[PDB]
Amino acid sequence: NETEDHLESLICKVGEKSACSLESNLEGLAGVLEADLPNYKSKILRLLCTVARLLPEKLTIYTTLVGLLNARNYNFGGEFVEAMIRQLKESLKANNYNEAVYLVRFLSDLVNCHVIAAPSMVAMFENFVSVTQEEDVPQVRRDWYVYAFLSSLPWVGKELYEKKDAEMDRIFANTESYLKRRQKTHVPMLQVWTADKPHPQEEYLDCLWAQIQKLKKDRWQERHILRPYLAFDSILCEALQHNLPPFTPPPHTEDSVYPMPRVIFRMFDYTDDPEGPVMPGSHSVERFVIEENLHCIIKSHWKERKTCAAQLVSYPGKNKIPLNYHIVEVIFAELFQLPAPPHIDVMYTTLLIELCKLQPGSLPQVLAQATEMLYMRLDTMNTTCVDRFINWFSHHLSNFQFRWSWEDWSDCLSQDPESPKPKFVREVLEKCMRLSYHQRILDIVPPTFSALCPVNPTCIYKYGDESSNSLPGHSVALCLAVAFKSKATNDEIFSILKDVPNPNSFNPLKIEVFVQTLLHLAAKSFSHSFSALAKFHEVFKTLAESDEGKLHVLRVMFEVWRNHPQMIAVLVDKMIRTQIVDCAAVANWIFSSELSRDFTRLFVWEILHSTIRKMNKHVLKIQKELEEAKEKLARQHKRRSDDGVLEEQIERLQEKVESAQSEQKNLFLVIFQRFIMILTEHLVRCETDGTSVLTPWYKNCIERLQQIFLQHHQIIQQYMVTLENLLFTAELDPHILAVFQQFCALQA
Amino acid sequence: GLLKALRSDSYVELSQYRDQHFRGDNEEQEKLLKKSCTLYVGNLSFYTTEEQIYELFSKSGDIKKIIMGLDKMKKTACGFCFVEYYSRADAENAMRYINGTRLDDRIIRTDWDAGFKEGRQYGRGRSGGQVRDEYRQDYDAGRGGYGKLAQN
Amino acid sequence: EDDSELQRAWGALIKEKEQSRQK
Ligand SMILES: C[n+]1cn([C@@H]2O[C@H](COP(=O)(O)OP(=O)(O)OP(=O)(O)OC[C@H]3O[C@@H](n4cnc5c(=O)[nH]c(N)nc54)[C@H](O)[C@@H]3O)[C@@H](O)[C@H]2O)c2nc(N)[nH]c(=O)c21
């Protein structure tokens, strides 16, 4: 164990900033490993493999190290190469592919260290590219194979071209032929910005191909990647080269899942920093290397924010670059990447806070500039990305005493109030109020912005003292109020609710009066509302037996609490959890006529996504319970064989999981049906009226449909068949069907 | 296997604080902590309402419950609370990220808990407030004012 | 662990922005 922990720490120490030059530490580490070679061969091989798989940002270093070991022990190099091939095959079979990319890159860089012969790796990359010639195969897998090839190229391209220029040219021709005839249907769904200026959000494969071509035009002369092995030009040159075995890629299987396509998040230019080192161009492989290294650094240390910030700040490079701008750009790319960020968003905001703390003289200005540029380009930003931006900016301001030069954004006052910029400002102020008190937000915005401030979060009771008595249900409301103040029981509340002149089993006036009084009396805190809802839960169940009752309860709750959207969301959450209203009722309420004015607000879609997440978590929980029961049944059966009620319980759990899956299917079907209905209604109205179809309402609605698809692709891949057969058909309007087609191409 | 440096998470490790009124040994307390989903949030302001905490901590995952820190006698907010999540992952994320973040211009300290039991929502301080409030001497407006020792 | 330095930096930055707009 001591030898194990020691060796691990030792192998993971190389790379960290040290007084001794990197070359000296590498040589010492190689010598130490060779010294203990004959007793820990397998351990050393496994440690090096896992380090190559889990620390891509340090790639070159470890690469060199292997070469140094190969420069002394040929057998070690051969065994290590075989282990790498085996690990890569395991990763491909394991359906994880980022590790496969990192291992392929490690192998590619091993060529520079004179560990692997160039011709063998040229053959391996030839097979990679020839995978694009397969028939009846998802485009995602061909895309990934070409991506692995082109991403390995920045590291071993010089050597491969110098050794096998003809075969490399043929491989490039095949890659160009493939890239010419690719499908770009998925791009608009994933682009953060639809605008072509000032920075197109080009597809990742197209961007990488452009950068590789620029590098090839530059005679493969790159100026960023560290190449420690160069310092050992002598030592590494006398080493004998190994030959890879003919590598055939694992055959496509129906169980195979491939990484989804991504769009490069470009938002900075060299002109944005006219004082620091020149920023590498968008179509320069240096930019890609920097972005990938920073993404890997974030992924490795995504848990601890302080360590991640320290590592990001101290990212080394052959030539100086504007590190602050690169860090901000990659962090925003992670936050805004679609379908979902690699990690949680609160992590990104806190990491930006920590980075600003680490570098308080430069980074805050870069963050302010980035925020201003993000605001300026709001006219075409994705609504999902707009929500993420709103949340991040609200949290940032909350962390910095809600200080900002709002006057710089004064241009949003003049234009339409529903437009992306004033809408973003309103939603940001609403979130800021959510993280503070209403009066605190009125004191920070300049008086000219008062129109965009949030409304006071106060309850609206229809049966107030000033309210007229003509409204039916005033006496009953007063009686219910006094009963509530008297610590009433459910039976006597039912008794008082007995006397209601039913306008029509389901009474709308009864539900209205009850819910209004209950919410008004518990309109001081969330705890009070929770206690009142739970205490009178039986009344809710009795009055909300039917779907109409649940919809009316939701409508009345919205009417009472419309200036306090956080209260709406919390109350809906509690009602769903308590089973007062199902998820279908909430989904129908979101598209109800009452919420047409608030349809484009962020809290509505937060509520919808929270309900979907609740359903997903419920299904997962019941599935986990069923799996645990089945596993314990198998364990008991095997133990008994080695030497009735449980089967009934298993069948009951199977029934419950089947019901939960059916409920999830119904929820998603209902949501898609309502989205289709609203969008087709708008499109028909625009066609008959001869007006423009691209309006803020349409943009928001279509982007929210896209948001549902993107967030819950993992669960909609199951319903794919019924979605294609019932909702999304040929007869559907092309505008709406485009979202479904893009979702289809996302993982196909 | 997996690199130990990456597996490190210093923001989620158990703190040196242990409950003083718990009926049990330290082994059982640690067993409860290792699977608990409840977090103690401290250094709040007396005027920090439940809604702001709900927002800040629901930003890091779904919340099961929130219990404000009332005073022992006056029954008013004391500057602490308990946030109970539905899963351990959300609580871990809250410790990783919400910890150290500002809420109402105050640095919020988030710590693990052994769960909530009736009577834990009141400050153990003999003056009705929190022990730190009773012992502190610096003027903190968000915490009512001077420490309870200064006036009496 | 007080980040007053960062707070002062942000305050000065926003003050400079406001002054530049005013001028
Ligand atoms: C700080 N904290 C409080 N809770 C919970 O909040 C409720 C009321 O607490 P409280 O605010 O009444 O203080 P206690 O913790 O009861 O007593 P504490 O301050 O820990 O006692 C400190 C001991 O050191 C003594 N002491 C001696 N000198 C000093 C001093 O100079 N300053 C302070 N503050 N204490 C001193 C003090 O009198 C006492 O004997 C209860 O549930 C608490 O458990 C916490 N829960 C978790 N999970 N993690 C925490 O960090 C945490």
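What you see of chain B is 4-155, where the numbers are those given in Swiss-Prot.
So this one's electron microscopy, 3.2 Å, going by the header.
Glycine is treated like the rest: Cβ placed from N, Cα and C.
Here the residue is the original one, but Swiss-Prot notes a mutagenesis experiment at this spot, B:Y20 to F: Strongly impairs mRNA cap-binding. Listed in Swiss-Prot as a mutagenesis experiment, B:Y20 to A is described as follows: Abolishes mRNA cap-binding. Residues annotated as mRNA binding site in Swiss-Prot: B:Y20, B:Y43, B:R112, B:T113, B:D114, B:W115, B:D116, B:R123, B:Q124, B:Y125, B:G126, B:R127, B:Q133, B:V134. Swiss-Prot documents B:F25 to A as a published mutagenesis change and attaches the note Does not affect mRNA cap-binding. According to Swiss-Prot, the domain 'RRM' annotation covers B:40-118, on the basis of sequence analysis. Per Swiss-Prot, mutagenesis B:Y43 to F is noted as: Does not affect mRNA cap-binding. Among the sequence features in Swiss-Prot, the mutagenesis site B:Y43 to A is noted as follows: Abolishes mRNA cap-binding. Among the mutagenesis entries in Swiss-Prot is B:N46 to A, noted as: Does not affect mRNA cap-binding. Under its mutagenesis entries, Swiss-Prot includes B:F83 to A with the note: Abolishes mRNA cap-binding. Experimental mutagenesis at this site is recorded by Swiss-Prot as B:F85 to A, annotated: Impairs mRNA cap-binding.
Structure with Swiss-Prot features highlighted.
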| residue | record | CB count, 10 Å |
| --- | --- | --- |
| B:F25 | mutagenesis position | 14 |
| B:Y43 | mutagenesis position | 20 |
| B:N46 | mutagenesis position | 19 |
| B:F83 | mutagenesis position | 21 |
| B:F85 | mutagenesis position | 18 |
| B:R112 | mRNA binding site | 14 |
| B:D114 | mRNA binding site | 14 |
| B:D116 | mRNA binding site | 21 |
| B:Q124 | mRNA binding site | 18 |
| B:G126 | mRNA binding site | 21 |
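Listed in sequence order, B:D114 are the same-chain residues six or more apart from B:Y20 (mutagenesis position) with CB atoms under 8 A from its CB. The 6 Å Cβ screen around ligand 1 retains B:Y43, B:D114, B:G126 from the recorded positions B:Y43, B:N46, B:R112, B:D114, B:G126, ordered by sequence position. Around the Cβ of B:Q133 (mRNA binding site), the number of neighbouring Cβ atoms within 10 Å comes to 23. When the alpha carbons of B:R112 (mRNA binding site) and B:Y43 (mutagenesis position) are compared, the span between them is 8 angstrom.
Distances between the Cα of B:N46 (mutagenesis position) and those of the binding-site residues B:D116, B:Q124, B:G126, B:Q133 are shortest for B:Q133.
Using DSSP to sort the residues of the domain 'RRM' (B:40-118) gives these counts of helix, strand and coil: 20 helix, 28 strand, 31 coil. Checking each of the mutagenesis positions (B:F25, B:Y43, B:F85) against B:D116 (mRNA binding site), the C-alpha distance stays within 10 Å for B:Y43, B:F85.
Put simply, of the mutagenesis positions B:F25, B:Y43, B:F83, B:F85, the one whose Cα is nearest the Cα of B:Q133 (mRNA binding site) is B:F83. Using a 10 Å Cα-Cα cut-off from B:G126 (mRNA binding site), the mutagenesis positions that qualify among B:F25, B:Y43, B:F83, B:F85 are B:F83. Cα-Cα distances to B:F83 (mutagenesis position) place B:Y43, B:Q124 within 10 Å, out of the recorded positions B:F25, B:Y43, B:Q124.
Rounded to the nearest whole angstrom, the C-alpha distance between B:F25 (mutagenesis position) and B:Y43 (mutagenesis position) is 15. A straight line from the CA of B:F85 (mutagenesis position) to the CA of B:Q124 (mRNA binding site) spans 8 Å. Across the fold, the C-alpha of B:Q124 (mRNA binding site) and the C-alpha of B:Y43 (mutagenesis position) stand 10 Å from each other. Of all residue pairs in B:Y20, B:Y43, B:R112, B:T113, B:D114, B:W115, B:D116, B:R123, B:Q124, B:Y125, B:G126, B:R127, B:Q133, B:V134, the annotated binders of mRNA, the farthest apart have Cα atoms separated by 18 Å.
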